[PDB]
Amino acid sequence: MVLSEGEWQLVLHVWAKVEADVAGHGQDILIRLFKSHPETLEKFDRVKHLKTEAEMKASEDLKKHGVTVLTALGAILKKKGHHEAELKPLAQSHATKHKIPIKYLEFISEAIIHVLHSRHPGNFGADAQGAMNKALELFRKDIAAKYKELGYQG
Ligand code: HEM
């Protein structure tokens with residue numbers, strides 16, 4: 001699949017807002033992920049013991065994790081589809097070290113869309129959401145192809 005420049009512009013325009021507060025968006029997204037799909041929390045040894053949203057909101061480790069995910073994702077989106085180099089080390093660590101099934105990448109995709117929708121209604125209408133979904137699907141498709149080459153494709 002391939003996105004048009006118009007679709008990339010919609011994605012990057014809302015992302016510019018996310019970047020005004022990377023830590024805040026990272027927390028919201030991870031908390032949304034962990035509450036909607038608790039099984040995912042088990043993958044994070046440094047934060048799996050957190051029982052409530054209040055504990056999550058106060059966690060310094062959770063906030064650092066959020067910044068890391070959004071910074072790596074942002075670097076990928078800014079490549080506008082030319083992200084093969086950025087995807088390799090990422091696919092290897094999630095396939096071989098962490099063992100993250102594609103299904104969980106779909107779950108975090110949902111959390112991202114949910115949060116942008118809440119915090120940026122004016123820059124996240126239907127067209128912009130369609131573009132973001134398309135960009136995240138592109139990301140998932142390429143990652144899963146890499147998973148298979150690496151022997152996981154879980
Ligand atoms: C847009 C999605 C994702 C991006 C861009 C991403 C990115 C990263 C990055 C940059 C790291 C740092 C170094 C490394 O590769 O180990 C990392 C670590 C990790 N990722 Fe992700 N990740 C994503 C989704 C997920 C999801 C959905 C899960 C689990 C449900 C996950 C679990 C992990 C774990 C377990 C680690 C290591 C945490 C630790 O240091 O203890 N990742 N990820």
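Numbers run from 1 along the shown chain.
Looks like X-ray crystallography, 2.1 Å, at least that's what the header says.
Cβ atoms are placed via backbone N, Cα and C, with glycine included.
Swiss-Prot has this to say about the protein:
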BINDING   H65  nitrite binding site
BINDING   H65  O2 binding site
BINDING   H94  heme b binding site
VARIANT   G122 to A  In metmyoglobin
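Sequence-distant contacts (6 or more apart, same chain, Cβ under 8 Å) of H94 (heme b binding site) comprise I100, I143, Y147. Each residue contributes its Cα atom, and for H65 (nitrite binding site) and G122 (variant position) these two points are 27 Å apart. Counting other C-beta atoms within 10 Å of each candidate's C-beta, the recorded positions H65, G122 are led by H65.
When secondary structure is read from DSSP and collapsed to three states, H65 (nitrite binding site) falls in the helix class.
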